[PDB]
Amino acid sequence: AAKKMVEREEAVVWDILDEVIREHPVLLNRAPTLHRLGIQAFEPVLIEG
Amino acid sequence: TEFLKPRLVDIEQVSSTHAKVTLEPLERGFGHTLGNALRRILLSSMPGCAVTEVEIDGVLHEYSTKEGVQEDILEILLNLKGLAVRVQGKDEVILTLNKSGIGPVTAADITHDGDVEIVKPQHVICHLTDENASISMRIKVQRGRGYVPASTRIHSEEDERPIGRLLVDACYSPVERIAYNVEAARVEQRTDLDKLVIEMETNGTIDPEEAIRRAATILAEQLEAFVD
Amino acid sequence: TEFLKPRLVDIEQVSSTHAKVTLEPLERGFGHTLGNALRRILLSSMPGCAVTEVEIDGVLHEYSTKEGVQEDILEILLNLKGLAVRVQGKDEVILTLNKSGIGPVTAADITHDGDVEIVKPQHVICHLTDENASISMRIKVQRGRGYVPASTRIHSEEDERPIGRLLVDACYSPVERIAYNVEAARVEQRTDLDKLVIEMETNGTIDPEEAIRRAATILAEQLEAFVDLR
Amino acid sequence: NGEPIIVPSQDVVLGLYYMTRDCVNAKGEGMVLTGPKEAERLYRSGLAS
Amino acid sequence: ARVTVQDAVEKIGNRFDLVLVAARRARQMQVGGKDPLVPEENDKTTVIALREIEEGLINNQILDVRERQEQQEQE
């Protein structure tokens, strides 16, 4: 039921995602990660697109 | 064909002369419309009164110097321009201040009539070095709207004023700074909306929400003609 | 408070589409404020009718062809997306276009009802080449604002779709170009007043004084949130 | 090297250069202002460049 | 610490000990269900534990004597 509720993409799923994302960082790697600062962690904000 | 009305969600009152009207949500490309319209009205059209002309003894133009003071007459002109006065009944009041003795001269030292008052009495005017120094200035207060500076004031005037009269920029409108952003809010389906954040800092004589409401009703009464 | 109020004094029609309008008198400095605000509102938020669903007989998808015509079905859908309709009473109507014979298919060949007015009688759609060819499309004209595209309308449609209801994107806004000018007003006792010369360019379907009235009501009802509440 | 890596780059730099450079007699030179608040009020009103 | 944790760095002394003690506290909040002593303002456990250490209700030896105290009153 959780799998199909995500794969139906309900508004309760969008609200739950908006609560999960809140201050939980992600690492934006770029390769070729030459020097040390090629991995930085950001707190994501949601956009469409 | 129905439009989104907002709710005014926040007045974060930082100080008594500071506000931040967080405001959400508007249609896509309407935050800039409301913000720019209010900003131009609040800058160059909001009515109010301040000091325009001042006649001081001991000086003949804007680059002379009276004794007994640390600061010079450009500084007394600038600190005079910073003074925020409100006039209730009339619109052309002349005021006169006289100060002698060891100590600074503040805004509470002025002689006031029944119609005028000072919104910040501890706002400094000048300082006095000599106890024998007797400063005297004839402070005229007109009432206009917005901002008119002394440069185009002296370009626009033609009548020969008596020597000793000093021109100053007339900060008629009571706001000091308004600058907004437009952020992006979200109604549960459409993410394309936008949220207004209007910042405002004024002088005395008004409350920032009163200035915002005044500008809004100025524009509404301006557009009151051809509506349905 | 020594302010004034403006009125629409002279409304000249240069043509049926391109038409200027004055505003008089405006206060000092207000000209660019009202001009830019009316520009943003008059370009974003005007209601106009447009083509939404096209239903051709014997045509399944939009990437097919049909013998007898010259322009393909994507070309027909683009030339129908450019159409300019003015309805009066309803908010959703269905037109009909039926024509046979060799020659171009103008927009003036649509068998119109009473409350629909097609304001471009030289808008070409098809070029029928065979005399034994026919074309019978049934257009659907809604009414809205902004830009609502085919992807979002297929996502948001809760109903089913029979094969043949080809979905055309909706360009609802009938205003295409608008410029304002702040001249010097000719006031017999004042020199510090100005006029606003808004130069609209419409789709032919919207009446300019009605458009200006609606944009003014939109601006006033948006500012009522500032006026009433704080 | 102990020199920061969050440097503005080319567009912020063009904007800050265009802010902090000065002409000779542009518009309203030689005025006296209470501070940044009155100066930015002047610039957004357009009475001084 | 919701934008920069340098105040918590000055409170602890070292980034790795900061991560270790904040991980200890966040694990205690997610497993043990202990109450966060700073008001949470709808935040996650990691930023709550960093804000706890940043305020100064918890250090390493403070958490150590606290866990030892609940241990001895449990036994």
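We're sticking with Swiss-Prot numbering for chain B, so the shown stretch reads 6-233, in order.
Determination method: electron microscopy, 3.8 Å.
Cβ coordinates are placed from backbone N, Cα and C, and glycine is handled just like the others.
According to DSSP, B:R45 (mutagenesis position) sits within a helical segment. A C-beta separation below 8 Å, combined with a sequence spacing of at least six in one chain, links B:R45 (mutagenesis position) to none of the other residues. Looking at Swiss-Prot, the entry for mutagenesis of B:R45 to C says: In rpoA112; temperature-sensitive, blocks RNA polymerase assembly.
According to Swiss-Prot, the mutagenesis experiment B:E165 to K carries the following note: 5-fold decrease in CRP-class II promoter-dependent transcription. Reduced to three states, the DSSP call for B:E165 (mutagenesis position) is coil.
Cβ neighbour count for B:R191 (mutagenesis position) (all protein chains, 10 Å cutoff from its Cβ): 16. Looking at Swiss-Prot, you'll find the mutagenesis B:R191 to C noted as follows: In rpoA101; temperature-sensitive.
B:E165 (mutagenesis position) and B:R191 (mutagenesis position) have their C-alpha atoms 61 Å apart, to the nearest angstrom. The subset of mutagenesis positions B:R45, B:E165, B:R191 lying near chain C, with Cβ atoms under 8 Å apart, consists of B:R45. The Cβ of B:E165 (mutagenesis position) has 6 other Cβ atoms within 10 Å, all protein chains considered.
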